Structure formats: C-alpha cells, structure tokens
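Colleague: Here's a structure for you.
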Amino acid sequence: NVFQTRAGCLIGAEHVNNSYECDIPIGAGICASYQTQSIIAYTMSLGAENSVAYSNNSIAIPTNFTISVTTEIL
Amino acid sequence: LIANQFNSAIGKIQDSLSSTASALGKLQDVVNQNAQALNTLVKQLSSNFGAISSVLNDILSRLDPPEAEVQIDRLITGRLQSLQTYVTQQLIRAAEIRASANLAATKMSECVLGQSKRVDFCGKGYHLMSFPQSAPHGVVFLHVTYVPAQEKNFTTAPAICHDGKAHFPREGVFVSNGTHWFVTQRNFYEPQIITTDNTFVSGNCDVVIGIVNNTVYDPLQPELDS
Amino acid sequence: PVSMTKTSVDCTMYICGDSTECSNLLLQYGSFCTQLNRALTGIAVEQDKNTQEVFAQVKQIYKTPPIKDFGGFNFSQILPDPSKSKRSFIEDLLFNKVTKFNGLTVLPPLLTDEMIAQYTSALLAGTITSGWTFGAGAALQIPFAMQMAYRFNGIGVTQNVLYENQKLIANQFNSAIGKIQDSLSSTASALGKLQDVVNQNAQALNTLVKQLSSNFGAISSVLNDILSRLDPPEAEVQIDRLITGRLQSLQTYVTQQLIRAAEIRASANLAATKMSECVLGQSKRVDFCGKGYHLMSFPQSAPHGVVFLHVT
Ligand SMILES: *[C@@H]1O[C@H](CO)[C@@H](O[C@@H]2O[C@H](CO)[C@@H](O)[C@H](O)[C@H]2NC(C)=O)[C@H](O)[C@H]1NC(C)=O
Ligand SMILES: *[C@@H]1O[C@H](CO)[C@@H](O[C@@H]2O[C@H](CO)[C@@H](O)[C@H](O)[C@H]2NC(C)=O)[C@H](O)[C@H]1NC(C)=O
Ligand SMILES: *[C@@H]1O[C@H](CO)[C@@H](O[C@@H]2O[C@H](CO)[C@@H](O)[C@H](O)[C@H]2NC(C)=O)[C@H](O)[C@H]1NC(C)=O
Ligand SMILES: *[C@@H]1O[C@H](CO)[C@@H](O[C@@H]2O[C@H](CO)[C@@H](O)[C@H](O)[C@H]2NC(C)=O)[C@H](O)[C@H]1NC(C)=O
Ligand SMILES: *[C@@H]1O[C@H](CO)[C@@H](O)[C@H](O)[C@H]1NC(C)=O
Ligand SMILES: *[C@@H]1O[C@H](CO)[C@@H](O)[C@H](O)[C@H]1NC(C)=O
Ligand SMILES: *[C@@H]1O[C@H](CO)[C@@H](O)[C@H](O)[C@H]1NC(C)=O
C-alpha cells in the first residue's frame, strides 16, 4: 500500500486521481484526507476552475446584494 | 430587506460562535504558547544539568562546600541558560503580539471609527461599518460588508453618438438589455433613460473606439415646446 | 520576500549523532532540544502559512478567454505559457535570475512552484477580465477599455482622456512591459531582496555546520574519537564540553532563525496587504503602490517571494 511522493513515502494511503481541497497537509502538493473507509492522499486542488465570458462589449451588473457579516479575531 | 439581512447575519454569527469552538484559534494559540513556555521553564528545574542531583539542598548536604560549590555552579549555569532562553522566547513572542496589537489598533481606528476603502481590509467585499467585541486577551470585529449577488449581462458600449458628439456617462455605464440603451450606476442595476443631465459631451465620433449610435433625450425641448 | 527555507534540525542527531552514551548524557539537560525542535517546527509551518496568505486569496481559479481582445494591451509576457511548470515569460526570467547529513533535513514547501504560478495566473486573469469585482464578490466581466476608464476616473481624470488616447496608452503600456523584460534579463541585480534572504539562510546553515568541527575546549572535535579513546569517567568530561558547545551553537542558530522568520513574516503580511489593496483594487495611498498615481497591478511569482508590476 506504499506510495512514494516528493516529501517522503506515505505508507498506508492510496493515491487517488481526483483532487479535493487540502485537508491534511503533507508536502509538495500532496494533501492527505480521510474519506469512505480509508485514508487517501492526492494532489490538492486550488479551486473550481471558472472561466469568465469576457468580450469587448459584454458586461455584468448586479441587481441584488447580500449584507454579509464576517468575524476577524486578533 | 437590508435590516432583515443584517439581523439574519448577526444571528448566523451567534450560531457559528455558540456552536463551533474552533473559531478562537488565535487567542487560544497565544494562551497555549505562553502556558507551554511557563511549564517548560518549570520542568527545567527537575533537570540535573550534569550535577549529581537537581535538589540544591541535597547537593549542599551531601557535599562539602569546596566541591558542592562547583556542583551548584554547574546547576546555576544550567538554570540560568534555561531562564535566558525563556526570556528570549518571550521577547520574540511579545514582538509578534505587538505587531498584532498595532494591527488591531489600526483596524479599529479605520474600520470602526470610520470607513476604509482598502480592499479586503475590513472583510471580503465592500465595507460599510464594523463593530468591535471584546475577548479575553484580544479583540473581535464584526465587519459588516456589502456583497453583490444577482447580475445579468447587458451588452455595453463605451459611449454614444447623438449629433456626431460623443457622450460619456458622468457617473455610470451604458448598457443595452437587447431592446434599448440605458445608463446605470456601476454596482446596482438601475437603468435610466439617457438624458443630458446624466452624461456629458466631449469631442466627436472620430476617436472613441466602439462608440454606438443613439439619441440622448433632452428635458429642455419639451419645456420649450409646451 | 514571502517565505524562507523550511529547514528542520534534529537536536539529538546533531549534538550527539550516533552515540547512546552522548545521547543519555544529553538527556540530563532537560527539554532543551525538544524546545529547539518545536521552535523550528513553528517556523516551518509559518512559512506555508505565509505563502498561503499571500497568494491563496482568490476563491475560484479564473482563466482568461483565448480571444485576446484587450483594446491594444498585449499582456502576453505575463500570462501563462501553455508550452512549458506552465509559467509566464517574466515568471521565467524571475526564476532563472536566482541561484548536510547532520539531521539537517529540509522539508518541502506545501505549495509547489507550479501551484503558485497557477494562483498568480488566476489572480492575473481575474484582474484582466474583471477589475476588482472578483475580489469584492463574484467576478463580473467588463471590457478592458471600460475598466481602464474606471481606473482613470479614480485618479481624477475624466474617461474621455483614455477613450481618446487609448492607442497611445496601449503603446506606452506594452513598451514599458518590454522595458521590464529587458531590465530583468540584463541587470540581474534587481532580485537582491530574494537572493539575500537565500544567502542569509545559507550562511546561517554554514556557520551551524562549521561549529560541529570545533573543540569548544575538548581534546578532540570527533565524538567517536573521544569515545574510542577514553574511559567513561574522562570521556564524560570531554563529551560534556562538546555538548555544551554544540548546544550553545544550536541555540544561537535557532534564535537567529526566529528573528529572521519574524522579519520575513512581517514582509509577507506586507505583501498580502499589498496584493489585496493593490491588485484586487486600486489604492489611493500615495507611493504605496508605485511611485505615482496608481492604475492597477499584476502579480508575478518568484522563487520564495512575489513580484508586482505597479502600473502607475
Ligand atoms: C434579493 O434577495 C432576497 C433574499 O433572497 C430576496 O428576498 C427573498 O424572496 C423570497 C421569495 O419568496 C422569500 O422567500 C425570502 O424570504 C426573501 N428573503 C429576504 C431576505 O427578503 C429578494 O427577492 C431579492 N430581490 C430583491 C429585489 O430584493
Ligand atoms: C450613426 O449615424 C450616422 C448618421 O445617421 C452615421 O454617419 C454616416 O455613416 C455612414 C455609414 O457608416 C458613413 O458612410 C458616413 O460617412 C457617416 N457620416 C455621414 C455624415 O453620413 C454613422 O455611421 C452611424 N454610426 C453607427 C455606428 O451606426
Ligand atoms: C506581445 O508581445 C510579443 C513579444 O514581442 C509578440 O510576439 C512577438 O511577435 C513578433 C512578430 O509578431 C515576433 O517577431 C517575436 O518573435 C514574438 N515574440 C515572442 C516572444 O513570441 C506578440 O505578437 C505581442 N502580442 C500582440 C497581440 O501583438
Ligand atoms: C504625449 O506623449 C506621447 C509619448 O511620449 C507622445 O507620443 C509619441 O510622440 C512621438 C513624437 O510625436 C512619436 O514618435 C511616438 O510614436 C508617439 N508615441 C509613443 C508611444 O511614443 C505624444 O506625441 C505626446 N503628445 C500628445 C499626445 O499630444
Ligand atoms: C490514478 O492515476 C494513475 C496514473 O496516474 C492510475 O494508474 C490509477 O489507476 C488511477 N487510480 C484511480 C483510482 O483513478
Ligand atoms: C451571460 O452571462 C452568464 C453569466 O451568468 C454567462 O454564463 C453567459 O455565457 C453570458 N451570455 C453569453 C451569451 O455568453
Ligand atoms: C469587438 O468584438 C467584435 C466581435 O468579435 C468585433 O467584431 C469588433 O471588431 C471588436 N471591436 C469593436 C471596437 O467592437
């Protein structure tokens, strides 16, 4: 069940082709995770790839609006 | 609607905090680092530092002064080194905490006592205000931000040609739903008929790339006709 | 500079490497070397937190449309090259201008260089196609000419100025980008700020390794030569001298690292603030975002740091 990486070699976690957000950092891209059960180690994903329809004459303008209230501890 | 959104968001802050305890990680890390440094300094008392035993009374008793002196001096060197390491760790940690305290002072004085345009200084999004809240060995803000949600496409154009003169919006942007043209503010859809009280003229059509053709209404013509 | 080298040092295998006698004797000094290991692990984690704070600011991963209709602005030098580590031209120039077994492991960074380059390319494409709305909320497309019109309206200059001088503006822009290319490729003394972080870490490590081969007042700077020559009683005195010396050296190095990492974290906080208030927006803070009236910025990654292009 071995799996060699760039940070060492991970004994006891299967390599998955998928890529979800980083759960347990490992090193050099890899990020472990526990999902149904077993522990998986993959290459973390930076986020949902989202192009934008940019033209030279198209725009986007909001109509509604949310008033969010975030919290910042210091 | 805005007041209801504000109250609902405050309630969500209440729920998040009252339920999940992993939100005060920063303050907890400060307290834990200090307590760990102190317990390490104390447990350093129970070390031999090479001496015959950590108990100073034991050394003083079981050895004559001429040699108990060198044993006790070795223990002194050990304990003094440990204490100096602790004081250096505290100096560095206090520099970092003062960095965070200057940051909190700046954040309170700009966010709370005013309204800062510095993006992502006062919570992701446009800033409205932010109320502080105390917390043990810290402070906690509630950055009331304004986020836009629902948008359409509205094919646009940089300016319009009415009588060969280029017309740019004084404060807004030209859009076209697919039927007619309108000038609206940039952050909230609010179309308005393109009158000369909203746009200003400059130059002509021979310059502005991507200009379009339309007639900008004038309120003075009907007042002259009537 | 944004991050340091995630160095880790093993107290035991450094001080008394491969000696149960020396290990046991060091054990009498208490939690000293556990303290050191915990400090260096704190530094090693803080480095990844620094890089995260600086770059990982965009929610999604935006990607420019292939139809490059940018009113004349070229942008090809900073957008990724799909034919390489998919980095941009100026990211590459920034790369190539920047240049043992004692428990001195060197952990790897958590965000690889290609993931860093993907992050800054996301930020760059979002900026290009949507101004600031992607940092203020959901990204709203808008033609680049109209965006630069907004920016011009920010510094107290009516839009018609741009809308009339667009071609001259695009020419000046592209020429300035080319000048940046030439400068970075010719006078490689521009990356001193990063190269000196690297040199300072290398010299700290070299001093730390040299200190291994000094007597500190003992008879032989080789623990094994001391062990294989003397009795336990005298060897204990000699080994005690060596342990004292090596531990003082290791503590000095770790304190230097703590101070330098505090400095680097100050610089990474400054880079995070700079990206948030400069890229993702348009700051009216004079001389904070380029000497002059500010228009926008474009981040470009670099080895252990970030590089902006303050378009003023
Ligand atoms: C803006 O968003 C609010 C929030 O979703 C919309 O109001 C909601 O409308 C639905 C329709 O039945 C109700 O069920 C919700 O209770 C409403 N929520 C709130 C907070 O009012 C609103 O319609 C949207 N548009 C405008 C113009 O306000
Ligand atoms: C807007 O309308 C004006 C006149 O109504 C157009 O002006 C003429 O357009 C034709 C066709 O492009 C040209 O050959 C002429 O030289 C223009 N000037 C005159 C005095 O005839 C103008 O082209 C229209 N613009 C758009 C974008 O439709
Ligand atoms: C953006 O700039 C690049 C660099 O000058 C342009 O690519 C060059 O194009 C010329 C002629 O088209 C060639 O001689 C160079 O070898 C090209 N350089 C590279 C690095 O490819 C590019 O054409 C410009 N973009 C636009 C839209 O004009
Ligand atoms: C404003 O400045 C620009 C840039 O210095 C001038 O544009 C250049 O003018 C020279 C000589 O007239 C030309 O050789 C260049 O090709 C022009 N473009 C660039 C990018 O250098 C411009 O003439 C100045 N005056 C104006 C716009 O009225
Ligand atoms: C993951 O990808 C590797 C090749 O990179 C392949 O050999 C393996 O079968 C894949 N496994 C899964 C579960 O997709
Ligand atoms: C209109 O905007 C939406 C974004 O909500 C986008 O998905 C769509 O492609 C746009 N329309 C066209 C014709 O591209
Ligand atoms: C804008 O894009 C359209 C669609 O490709 C193109 O026909 C036009 O030449 C472009 N430029 C202007 C100024 O409209």
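In order, the residues displayed for chain C correspond to 728-811, 813-827, 854-1066 in Swiss-Prot numbering, which applies throughout.
Determination method: electron microscopy, 3.4 Å.
Just so it is clear, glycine is given a Cβ too, placed from its N, Cα and C backbone atoms.
Here Swiss-Prot notes a natural variant, C:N764 to K, with the remark: In strain: Omicron/BA.1, Omicron/BA.2, Omicron/BA.2.12.1, Omicron/BA.2.75, Omicron/BA.4, Omicron/BA.5, Omicron/BQ.1.1, Omicron/XBB.1.5, Omicron/EG.5.1. Under the heading of natural variants, Swiss-Prot lists C:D796 to Y and annotates it as follows: In strain: 19B/501Y, Omicron/BA.1, Omicron/BA.2, Omicron/BA.2.12.1, Omicron/BA.2.75, Omicron/BA.4, Omicron/BA.5, Omicron/BQ.1.1, Omicron/XBB.1.5, Omicron/EG.5.1. Record note (Swiss-Prot), natural variant C:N856 to K: In strain: Omicron/BA.1. The unchanged residue is displayed. In Swiss-Prot, the entry for natural variant C:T859 to N states: In strain: Lambda/C.37. The structure shown retains the original residue. According to Swiss-Prot, the natural variant C:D950 to N carries the annotation: In strain: Delta/B.1.617.2, Mu/B.1.621. One natural variant catalogued in Swiss-Prot, C:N969 to K, is accompanied by this note: In strain: Omicron/BA.1, Omicron/BA.2, Omicron/BA.2.12.1, Omicron/BA.2.75, Omicron/BA.4, Omicron/BA.5, Omicron/BQ.1.1, Omicron/XBB.1.5, Omicron/EG.5.1. According to Swiss-Prot, the natural variant C:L981 to F carries the annotation: In strain: Omicron/BA.1. Under natural variants, Swiss-Prot gives C:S982 to A with this note: In strain: Alpha/B.1.1.7. For the natural variant C:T1027 to I, Swiss-Prot gives this note: In strain: Gamma/P.1. The structure shown keeps the original residue.
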Colleague: Of the variant positions C:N764, C:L981, C:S982, which sits closest to C:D950 (variant position) by Cα distance?
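Modeller: So, spelling it out, the nearest of the variant positions is C:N764.
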Colleague: Give me the CA-CA distance between C:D796 (variant position) and C:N969 (variant position), in Å, as a whole number.
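Modeller: Cα to Cα, C:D796 (variant position) and C:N969 (variant position) are separated by 69 Å.
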Colleague: Can you tell me how far the Cα of C:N969 (variant position) sits from the Cα of C:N764 (variant position), in Å?
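Modeller: So the Cα of C:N764 (variant position) lies 24 Å away from that of C:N969 (variant position).
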Colleague: Spatially, which candidate from the variant positions C:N764, C:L981, C:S982, C:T1027 is nearest to C:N856 (variant position), comparing Cα atoms?
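Modeller: Considering only the listed variant positions, the nearest one is C:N764.
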Colleague: Quick check for the class: what is the C-alpha distance, in angstrom and rounded, between C:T859 (variant position) and C:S982 (variant position)?
Modeller: 28
Colleague: Could you give the Cα-Cα distance between C:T1027 (variant position) and C:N764 (variant position), in whole Å?
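Modeller: Here the two Cα atoms are 31 Å apart.
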Colleague: Under 8 Å, Cβ to Cβ, against chain A: pull out the ones among the variant positions C:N764, C:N856, C:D950, C:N969, C:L981, C:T1027 that qualify, in sequence order.
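Modeller: So none of them sit by chain A.
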Colleague: Take the Cβ of C:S982 (variant position) and count every other Cβ within 10 Å, whichever protein chain it belongs to.
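Modeller: Summing over all protein chains shown, C:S982 (variant position) has 10 other Cβ atoms within 10 Å.
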Colleague: Please give me the CB contact count at 10 A for C:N856 (variant position), counting all chains in the structure.
Modeller: 14
Colleague: Fill in the CA-CA distance, C:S982 (variant position) to C:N764 (variant position), as an integer in Å.
Modeller: 29
Colleague: I need the CA-to-CA distance for C:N764 (variant position) versus C:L981 (variant position), whole Å please.
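Modeller: Answer for this pair: 26 Å between alpha carbons.
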Colleague: Which secondary structure state does DSSP assign to C:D796 (variant position), in the simple three-class scheme?
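Modeller: C:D796 (variant position) sits in coil per DSSP, no helix or strand.
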Colleague: Using Cβ-Cβ distances, find the residues under 8 Å from C:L981 (variant position) that belong to the same chain and are at least 6 apart in sequence, listing them in sequence order.
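Modeller: Spatial neighbours, sequence-distant, of C:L981 (variant position): C:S746, C:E748, C:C749, C:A989, C:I993.
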